[PDB]
Amino acid sequence: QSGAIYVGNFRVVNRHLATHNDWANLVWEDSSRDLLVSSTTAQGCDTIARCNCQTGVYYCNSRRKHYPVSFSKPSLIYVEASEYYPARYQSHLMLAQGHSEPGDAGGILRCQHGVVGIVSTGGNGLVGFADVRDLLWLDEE
Amino acid sequence: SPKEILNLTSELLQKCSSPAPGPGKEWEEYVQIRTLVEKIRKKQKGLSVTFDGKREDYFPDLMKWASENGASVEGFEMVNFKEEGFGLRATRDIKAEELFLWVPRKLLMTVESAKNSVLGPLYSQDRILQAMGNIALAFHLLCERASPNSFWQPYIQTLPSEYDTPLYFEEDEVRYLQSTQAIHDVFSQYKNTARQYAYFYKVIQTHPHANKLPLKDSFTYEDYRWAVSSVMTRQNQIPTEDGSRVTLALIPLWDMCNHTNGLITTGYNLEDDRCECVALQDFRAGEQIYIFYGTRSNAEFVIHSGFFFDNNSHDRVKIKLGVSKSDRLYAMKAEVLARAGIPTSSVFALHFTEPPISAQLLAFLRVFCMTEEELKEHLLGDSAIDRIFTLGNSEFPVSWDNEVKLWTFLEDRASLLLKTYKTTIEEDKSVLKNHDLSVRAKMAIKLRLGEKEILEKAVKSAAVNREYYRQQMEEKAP
Ligand SMILES: Nc1ncnc2c1ncn2[C@@H]1O[C@H](CSCC[C@H](N)C(=O)O)[C@@H](O)[C@H]1O
């Protein structure tokens, strides 16, 4: 559990937890998705799912365990401000019930066909996942 | 062989391969498929492999085999509960958050286990088995059920003989669910299941890699019906050994725990390579150990889990809403849908618990009664980024007058939806108190009641919210 999706020559992670080197090797960013993609030299062994699976398992860092969740569709959802992002439009946020506390951002959500998303938001007994399946450009070259 | 079944299945694939005949005509297509299945079922010996004893007689064997591989077998026992069937009963006091179950992956039946078993050569060539694990896991269950020298035999021998899935229901039992939304999904269960049985009974007879399978000697419908019903009712997703992706899994011992409301407490610890369930609440000595199966609707509970849970706080019914192409305001509203993540039309849900509407259905229904001026208020200005964000916030009303429209629309639609049902809410309450229904009939009717019970809370809330915003015109507040 690295807290990031490693596929091909690309490294995907929450935008608000990225290291400066990620911006040094910036490929694409979006504040409206809490998603940052950086270039790597090694070949990551994570497969991007192109499924519409809505039942997946996510890692809870505070519980150090994987949890199955039923999450809604990639949708623009209200997120109240926290120490990282003041409330602003946030799209492609799949919401499900589970335990997600500060530090759990980075849990990799996966469908039977591979990775679904990565934890972005939490609170009120819910866990938010930033979708990635959409970015086909995120594949092998 | 015989191949009469192969001819009887040949028709099922084709008929079940047809698109929907329409609404009102689906029941006729349903009974068309059941009759053919019933002919096959009454021409087959039922369950290919039957256990000599009764179910509970194989529970001690389960614990030893599990204990031989490191599963928690203390703190609970096997008891036949009236309301939920067999379950786990605490043999001691279990506190909240107390971890009381751990099951190594070696005991779990996973698709990765399927690809490594005798089904693996068949999985290698068949794309449907490759695609749908719920089926692929079902065949893994059946393959090892017909294998006397199987590691997982103690688990299979504890599994039930029948289930309360609509696959086991009778025509009178499904007759109660007409004019409801769930029955449109109950059909999809039967149709897809039947179709899969027809496809797979052929492939076992034709595929060389299936020659070594014990299913070539017997692969009845009651086999397959039990199989997928076993999977859909007690499956849990876990990561694979590589952790790169997830896989379905039949977690032994953990699956006998029945359901009560609450939060999901069952996790898998890849570091320890095992499943761990912590207690949802305090389980005194002699109290049944429950777990939380998930935030599923009572429709999904009947169809995928096989029971109706009273006081479910996550019950909801779908509602199809869309922008009619007869709208002068389509192009201006066609912009929001791509930037607000809303499709042109889709299935939305009315929820039992407060609030009946969702922040996403309100994000659809608000825009469904806006004027031309308020459509440029979200698109042009320094508040256009902040306002589209606050499209689901009830305390940010986009406009006072639109509110009453949206509750009026729902007042019309919801009252219409009550009319669509063949019975009334009042008649359904009496039938449960006064009639002697089958275990399965009680499930289906309570759902048809529930569906109407959901709307009745949506109607009065819409009524309560409509009168509220109507009161707002007098004060003329900012
Ligand atoms: N609230 C509930 N009411 C009735 N049956 C329930 C239930 N929650 C779970 N179940 C049962 O749990 C089954 C899945 S496995 C759970 C263990 C069950 N005692 C058994 O003997 O298999 C479901 O198919 C259903 O029969």
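All residue numbers given for chain B refer to Swiss-Prot; the residues shown span 21-498 in order.
Including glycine, each Cβ sits where the backbone N, Cα and C put it.
The S-adenosyl-L-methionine binding site annotation in Swiss-Prot covers B:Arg75, B:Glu104, B:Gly105, B:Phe106, B:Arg254, B:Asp275, B:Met276, B:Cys277, B:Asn278, B:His279, B:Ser325, B:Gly326, B:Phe327 and is backed by experimental evidence. Feature annotation from Swiss-Prot assigns domain 'SET' to B:94-314; the stated evidence is sequence analysis. For the mutagenesis experiment B:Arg215 to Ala, the note given by Swiss-Prot reads: Decreased binding to actin and decreased protein-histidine N-methyltransferase activity. The mutagenesis experiment B:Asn256 to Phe is recorded by Swiss-Prot, whose note states: Shows protein-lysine methyltransferase activity toward an actin mutant with a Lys instead of a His target residue; when associated with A-274. Swiss-Prot documents B:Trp274 to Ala as a published mutagenesis change and attaches the note Shows protein-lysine methyltransferase activity toward an actin mutant with a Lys instead of a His target residue; when associated with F-256. Record note (Swiss-Prot), mutagenesis B:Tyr313 to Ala: Abolished protein-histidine N-methyltransferase activity. The unchanged residue is displayed. Record note (Swiss-Prot), mutagenesis B:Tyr313 to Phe: Strongly decreased binding to actin and decreased protein-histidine N-methyltransferase activity. The unchanged residue is displayed. Swiss-Prot lists B:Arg316 to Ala among its mutagenesis entries, and the accompanying note reads: Decreased binding to actin and decreased protein-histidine N-methyltransferase activity.
Feature map: Swiss-Prot annotations on the structure.
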residue: B:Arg75; record: S-adenosyl-L-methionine binding site; DSSP class: helix
residue: B:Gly105; record: S-adenosyl-L-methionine binding site; DSSP class: strand
residue: B:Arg254; record: S-adenosyl-L-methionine binding site; DSSP class: helix
residue: B:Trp274; record: mutagenesis position; DSSP class: helix
residue: B:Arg316; record: mutagenesis position; DSSP class: coil
residue: B:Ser325; record: S-adenosyl-L-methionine binding site; DSSP class: helix
CB-CB under 8 A to chain A: among recorded positions B:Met276, B:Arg316, B:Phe327, passing residues in order are B:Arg316
At its widest, how many Å does the recorded S-adenosyl-L-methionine site span between Cα atoms of B:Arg75, B:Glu104, B:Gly105, B:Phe106, B:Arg254, B:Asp275, B:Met276, B:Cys277, B:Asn278, B:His279, B:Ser325, B:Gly326, B:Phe327?
-> 21
Mutagenesis positions near B:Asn278 (S-adenosyl-L-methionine binding site): from B:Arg215, B:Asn256, B:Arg316, Cα within 10 Å gives none
Would you mind listing, in sequence order, the residues at least six apart from B:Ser325 (S-adenosyl-L-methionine binding site) in the same chain with a Cβ closer than 8 Å to its Cβ?
-> B:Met252, B:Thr253, B:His279, B:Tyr313, B:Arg316
For B:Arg75 (S-adenosyl-L-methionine binding site) and B:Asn256 (mutagenesis position), the CA-to-CA distance in whole Å is 22
Neighbouring CB atoms within 10 angstroms of the CB of B:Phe327 (S-adenosyl-L-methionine binding site), all protein chains considered, total 22
For B:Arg215 (mutagenesis position) and B:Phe327 (S-adenosyl-L-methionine binding site), what Cα-Cα distance in Å is obtained after rounding to a whole number?
-> 24
Listed recorded positions with Cβ under 6 Å from ligand 1, out of B:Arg75, B:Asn256, B:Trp274, B:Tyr313, B:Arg316, B:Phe327 | B:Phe327
Taking the Cβ of B:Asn256 (mutagenesis position) as the reference point, list residues of the same chain whose Cβ is under 8 angstroms away and which are at least six residues distant in sequence.
-> B:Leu268, B:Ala269, B:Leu270, B:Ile271, B:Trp274, B:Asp275, B:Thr286, B:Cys295
Row B:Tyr313 (mutagenesis position), column other C-beta within 10 angstroms, all chains, value 23
Cβ neighbour count (10 Å, all chains) around B:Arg254 (S-adenosyl-L-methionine binding site) is 21
